[PDB]
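Take a look at the structure below.
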Amino acid sequence: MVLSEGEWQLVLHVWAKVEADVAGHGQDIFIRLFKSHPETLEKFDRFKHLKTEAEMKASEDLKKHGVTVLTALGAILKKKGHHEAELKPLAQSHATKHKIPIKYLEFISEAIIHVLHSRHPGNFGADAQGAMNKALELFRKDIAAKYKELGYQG
Ligand code: HEM
């Protein structure tokens, strides 16, 4: 797929709001993910002992990890589709070290869209949500193609 510039504009306009509090957005997203799809928590050896949302919010390691993840995602979105280099090391570690299936990348995509919708309703109407969804579908389709080249296609 190819997003138009107007779509990329809608995505970087709400992303600029997220960047005003990257650590708080990271927490909300991961908490939403772990609550909605508990199986994804099992993939994290560092965090799978966390039993409640209260424990998750209080985890300083989880908040540092959410900042790492959103920073890497933001760098990919700011490329506007020219993200081949950024995607390489990310696809290698998620396919060969962490073993994350594409279906889990759909689950975090849903969590990102839920949290933007809750926190940024004015900058996340139907058109802006449709553009963010297109941008995350492009990221998932490109990562899935790299998984296949690396031998995992999971
Ligand atoms: C927006 C999608 C994602 C992005 C941009 C992303 C990014 C990252 C980054 C930048 C790291 C640190 C360096 C590395 O190991 O590569 C990381 C680690 C990791 N990611 Fe992801 N990730 C994504 C989705 C997921 C999903 C959905 C899962 C699991 C369901 C996953 C599981 C992990 C694991 C197990 C680690 C190691 C964490 C730790 O112990 O340090 N990632 N991810």
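Think of each number as a place in line: the chain as shown, counted from 1.
If you check the header, you will see the structure was determined by X-ray crystallography, 1.7 Å.
Cβ coordinates are placed from backbone N, Cα and C, and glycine is handled just like the others.
The nitrite binding site feature in Swiss-Prot is assigned to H65; the stated evidence is similarity to another entry. The Cβ of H65 (nitrite binding site) lies under 8 Å from the Cβ of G26, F30, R46, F47, each of these being in the same chain and 6 or more residues away along the sequence. For the recorded site, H65 (nitrite binding site), the DSSP three-state label reads helix.
Positions annotated as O2 binding site by Swiss-Prot, on the basis of experimental evidence: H65.
Annotation source Swiss-Prot lists heme b binding site at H94. In the three-state DSSP classification, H94 (heme b binding site) falls within a helix. Taking a C-beta cut-off of under 8 angstroms and a sequence separation of 6 or more, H94 (heme b binding site) has the following same-chain neighbours: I100, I143.
Quoting Swiss-Prot on the natural variant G122 to A: In metmyoglobin. Under the DSSP three-state reduction, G122 (variant position) is assigned to helix.
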